[PDB]
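K.L.:
What follows is a structure written as structure tokens; I'll ask about it next.
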Amino acid sequence: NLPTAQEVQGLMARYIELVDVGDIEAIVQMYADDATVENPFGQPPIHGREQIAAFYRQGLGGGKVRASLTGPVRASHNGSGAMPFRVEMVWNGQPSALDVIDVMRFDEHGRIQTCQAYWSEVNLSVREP
Amino acid sequence: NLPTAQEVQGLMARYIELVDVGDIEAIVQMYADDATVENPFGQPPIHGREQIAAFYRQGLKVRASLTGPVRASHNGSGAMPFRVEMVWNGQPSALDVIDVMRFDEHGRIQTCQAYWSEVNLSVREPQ
């Protein structure tokens, strides 16, 4: 059915794990086939599994990415949630840290229908040697 | 104009301050007159300054503080993690929340959505 609050918390936390390990295949599996992704929010939405997989491919690729929850997943009783996390990756050839909040809405099958990632350069920090 | 990323960060941080001190009048001033509020998200949206002010009125022995940086976009929106301290069911309680806000070209809140539920509620048991 439609993910309960606790179920949302588990799903969104799993998402972060798949990202941390770069399991593109599993990430895309979590998405509905008609899902939309806006990342960073304010960019044109990307639609469907093909484009979503392409997005994760170029992002979780050649790069060198880590991600971890920095706080509890906030979950509603209508299949949505939001979570704070931190991403470690290379930005402009330098080791960087990005603070992000993702908002996700799930369908009655527990697949991500909508994901929106909130962050910009103000949330980017370039780490010293 | 439309709030820059840094401006969004400042506005959203100011919102939390007004809440912390319970300045209902100032809170409502931050909102556009036609703004919508969904709090908790998944509840029927509340529309306009009258209803919004009524919402904050009945809601506001409360404390609130940012627990992390405001995430801000380049299109006038942002999201922030924070913690609310209040009485829930006659007991001292803590609530973890994330608010997502979208601003208009006048720097007023057009849309606010508060993400939280009972899973994010913790009660301080009587000691």
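The residue numbers of chain A are those assigned by Swiss-Prot, with the residues present covering 2-130 sequentially.
Heads up, header says this was done by X-ray crystallography, 1.9 Å.
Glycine is treated like the rest: Cβ placed from N, Cα and C.
Summarising the annotation, Swiss-Prot assigns active site, proton donor to A:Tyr16. Among the features that Swiss-Prot reports, substrate binding site is placed at A:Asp103. Quoted from Swiss-Prot, the note on the mutagenesis of A:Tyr16 to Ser is: Reduces activity 20-fold. Swiss-Prot documents A:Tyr32 to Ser as a published mutagenesis change and attaches the note Reduces activity 4-fold. Among the mutagenesis experiments that Swiss-Prot reports, A:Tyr57 to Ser is described with the note: Reduces activity 100-fold. Under its mutagenesis annotations, Swiss-Prot gives A:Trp92 to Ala the following note: Slightly reduces activity. Reduces protein stability. Among the mutagenesis entries in Swiss-Prot is A:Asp103 to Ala or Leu, noted as: Reduces activity 100-fold. Reduces activity 10000-fold; when associated with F-16. Looking at Swiss-Prot, you'll find the mutagenesis A:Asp103 to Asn noted as follows: Reduces activity 4-fold. Reduces activity 10000-fold; when associated with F-16. As a published mutagenesis entry, A:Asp103 to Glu appears in Swiss-Prot alongside the note: Slightly reduces activity. Reduces activity 10000-fold; when associated with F-16. Swiss-Prot gives this note for the published mutagenesis A:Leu125 to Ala: Slightly reduces activity and reduces protein stability; when associated with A-127. Under the heading of mutagenesis, Swiss-Prot lists A:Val127 to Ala and annotates it as follows: Slightly reduces activity and reduces protein stability; when associated with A-125.
Mind running through what each feature is packed against?
P.N.:
DSSP assigns A:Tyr16 (mutagenesis position) to a helix.
Secondary structure at A:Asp103 (mutagenesis position), as computed by DSSP, is strand.
The Cβ of A:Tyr16 (mutagenesis position) has 23 neighbouring Cβ atoms from other residues within 10 Å, across all protein chains displayed.
For A:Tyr32 (mutagenesis position), other Cβ atoms within 10 Å of its Cβ number 22. DSSP classifies A:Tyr32 (mutagenesis position) as strand under the three-state reduction.
Following the DSSP three-state reduction, the secondary structure of A:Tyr57 (mutagenesis position) is helix. The Cβ of A:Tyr57 (mutagenesis position) has A:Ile25, A:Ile28, A:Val29 as same-chain neighbours under 8 Å, each 6 or more residues away in sequence.
DSSP classifies A:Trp92 (mutagenesis position) as strand under the three-state reduction. Residue environment of A:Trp92 (mutagenesis position) contains 16 other Cβ atoms, counted within 10 Å of its Cβ in all protein chains.
A sphere of 10 angstroms centred on the C-beta of A:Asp103 (mutagenesis position) encloses 26 other C-beta atoms.
For A:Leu125 (mutagenesis position), the count of additional Cβ atoms within 10 Å of its Cβ stands at 15 [all protein chains shown].
Using a 10 Å radius centred on the Cβ of A:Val127 (mutagenesis position) and all shown protein chains, the other Cβ atoms total 10. In the three-state DSSP reading, A:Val127 (mutagenesis position) counts as strand.
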K.L.:
Measuring Cα to Cα, how many angstrom lie between A:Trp92 (mutagenesis position) and A:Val127 (mutagenesis position)?
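P.N.:
About 8 Å separates the two Cα atoms.
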K.L.:
Give me the Cα-Cα distance between A:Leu125 (mutagenesis position) and A:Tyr16 (mutagenesis position), rounded to a whole Å.
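P.N.:
Per the Cα atoms, A:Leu125 (mutagenesis position) and A:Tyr16 (mutagenesis position) stand 21 Å apart.
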